[PDB]
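A.B. asks: Could you have a look at this structure, given as structure tokens, before my questions?
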Amino acid sequence: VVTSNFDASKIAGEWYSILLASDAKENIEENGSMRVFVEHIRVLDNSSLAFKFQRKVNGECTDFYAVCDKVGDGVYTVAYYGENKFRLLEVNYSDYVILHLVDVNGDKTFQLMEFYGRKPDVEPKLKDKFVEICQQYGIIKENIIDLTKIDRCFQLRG
């Protein structure tokens, strides 16, 4: 695990969305804007990270792109359904990543925790590792979704 300062060439590549939590479960539910399934991360020449992910819109699996600009060591900013600012808490370039994001629209804000894996699934130990981390941020256990149990739009990948 790399808690402190990271690299980026080593976070690039293909990832799978595994767990997703939000103190506003409304955003990550079917039809939720933040119900994304990440695919690949590319580090651009300007140090920004180009994210490619799928979400199911109107019953159809969709492709989305977003460039996140570096604002801090391990921190980025993205415009998507508002202004987003997320921080990478833990990164094992080989296995997974867990990040914290906050979305803002005017005076309305909400929280989001994500767990990506180099593979489609991780061991049920990290699962709990994530639950704990959410517990301590205000994201109730009933607000944590396991994406492996639903359609993660794999056809679009590649």
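Residue numbering for chain A follows Swiss-Prot, covering 24-181 in order.
Quick check of the header: X-ray crystallography, 2.1 Å.
Each residue, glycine too, has its Cβ placed from N, Cα and C.
According to Swiss-Prot:
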VARIANT   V61 to A  In isoform B
VARIANT   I64 to V  In isoform B
VARIANT   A89 to V  In isoform B
A.B. asks: Measuring Cα to Cα, how many angstrom lie between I64 (variant position) and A89 (variant position)?
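C.D. replies: On Cα coordinates alone, these residues lie 10 Å apart.
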A.B. asks: Where does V61 (variant position) sit by DSSP, helix, strand or coil?
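C.D. replies: Where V61 (variant position) sits, the three-state DSSP reduction gives strand.
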A.B. asks: Between the Cα atoms of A89 (variant position) and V61 (variant position), find the distance and write it as a whole number of Å.
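C.D. replies: About 11 Å separates the two Cα atoms.
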